[PDB]
Amino acid sequence: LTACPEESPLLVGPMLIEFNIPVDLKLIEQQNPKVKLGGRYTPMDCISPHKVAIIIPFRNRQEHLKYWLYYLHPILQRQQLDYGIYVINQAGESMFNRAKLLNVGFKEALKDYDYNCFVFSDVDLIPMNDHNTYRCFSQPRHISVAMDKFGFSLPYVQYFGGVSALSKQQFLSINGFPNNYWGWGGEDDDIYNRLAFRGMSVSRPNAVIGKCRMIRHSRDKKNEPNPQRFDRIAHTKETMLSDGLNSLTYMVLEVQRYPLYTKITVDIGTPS
């Protein structure tokens, strides 16, 4: 049992990513035979140093998930990662809380395995080049750098939304993510502010390797509106230590181990 190489030899580079072809999960299971129950895979040919837990905040986007699973299982294996898929499903109908579900995912995933790396990904973003590794780096990593929906250009240098990865230590260091933004906007910039304060920076792949497509119904070129950073910097400084991993409260309603992913349905609350 040798350690896995620097970069994996299985890499293909640029890939074609499109959604004309609807997909069936049964087909994906058969196309990804080495994927054990619950969305787990561990390379046979070597030992991976990256035990990655991929967390997806979710609610009623089954179609998107199908396309996500279709493209990401093959890629993640070519990257030679020891990984698990976690779909944190918000039970409920109260406004969505992306950051809190990601926290729930961190905590729940550690109950299954000694993960040392966490990738936080929206269900609707697919990387276009398997050189954009879904793993941890020496500094917090922003993976979805150039998204087709934003013209393939980072909206602003401190944009940390979409897909990012943090080592277990990096994550603990900032007290996790905020639980109080709900769907008001800005959790991603608060998270960036947390990084700044605990003296870290943002690691990124080059812009061509960091290309990503958004799962867009049929064909829409129409570049989306540019998001502008929310100025909540004073606010992050005061609330970082009290809103986060240490104040995280929720109730796991149900846990299902599907062939391709683990689905944890939780009740996380309502805004107050």
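Swiss-Prot numbering applies to chain A: residues 131-402, in that order.
This entry, so its header tells us, was determined using X-ray crystallography, 2.4 Å.
A Cβ is built for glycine as well, from the same backbone N, Cα and C atoms used for every other residue.
Quick look at what Swiss-Prot lists:
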BINDING   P187, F188, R189, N190, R191, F226, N227, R228, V253, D254, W314, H347, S348, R349  UDP-alpha-D-galactose binding site
BINDING   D254, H347  Mn(2+) binding site
MUTAGEN   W314 to A  Reduces galactosyltransferase activity, lactose synthase activity and substrate binding by 99%
BINDING   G316, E317, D318, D319, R359  N-acetyl-D-glucosamine binding site
Maximum Cα-Cα separation in Å among residues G316, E317, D318, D319, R359, which the record lists as binding N-acetyl-D-glucosamine:
10
Cα-Cα distance linking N227 (UDP-alpha-D-galactose binding site) and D318 (N-acetyl-D-glucosamine binding site), given in Å to the nearest integer:
12
Round to a whole number and give the Cα-to-Cα distance in Å for the pair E317 (N-acetyl-D-glucosamine binding site) and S348 (UDP-alpha-D-galactose binding site).
29
When you rank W314, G316, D319, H347, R359 by Cα distance to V253 (UDP-alpha-D-galactose binding site), which of the recorded positions ends up on top as the closest?
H347
If one measures from the C-alpha of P187 (UDP-alpha-D-galactose binding site) to the C-alpha of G316 (N-acetyl-D-glucosamine binding site), what distance in angstrom results, rounded to a whole number?
16
To test your reading of the N-acetyl-D-glucosamine site: which residues beyond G316, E317, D318, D319, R359, same chain only, put their Cβ within 8 Å of the Cβ centroid of those residues?
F290, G291, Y311, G315, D320, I321, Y322, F360, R362
Please identify which of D254, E317 has the densest Cβ environment, defined as other Cβ atoms within 10 Å, among these binding-site residues.
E317
Spatial neighbour of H347 (Mn(2+) binding site) that is closest, considering only the recorded positions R191, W314, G316, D319, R359 and their CA atoms:
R191
Alpha-carbon distance [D319 (N-acetyl-D-glucosamine binding site); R191 (UDP-alpha-D-galactose binding site)] in Å:
24
Just name the most isolated of the binding-site residues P187, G316, going by other Cβ atoms within 10 Å of its Cβ.
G316
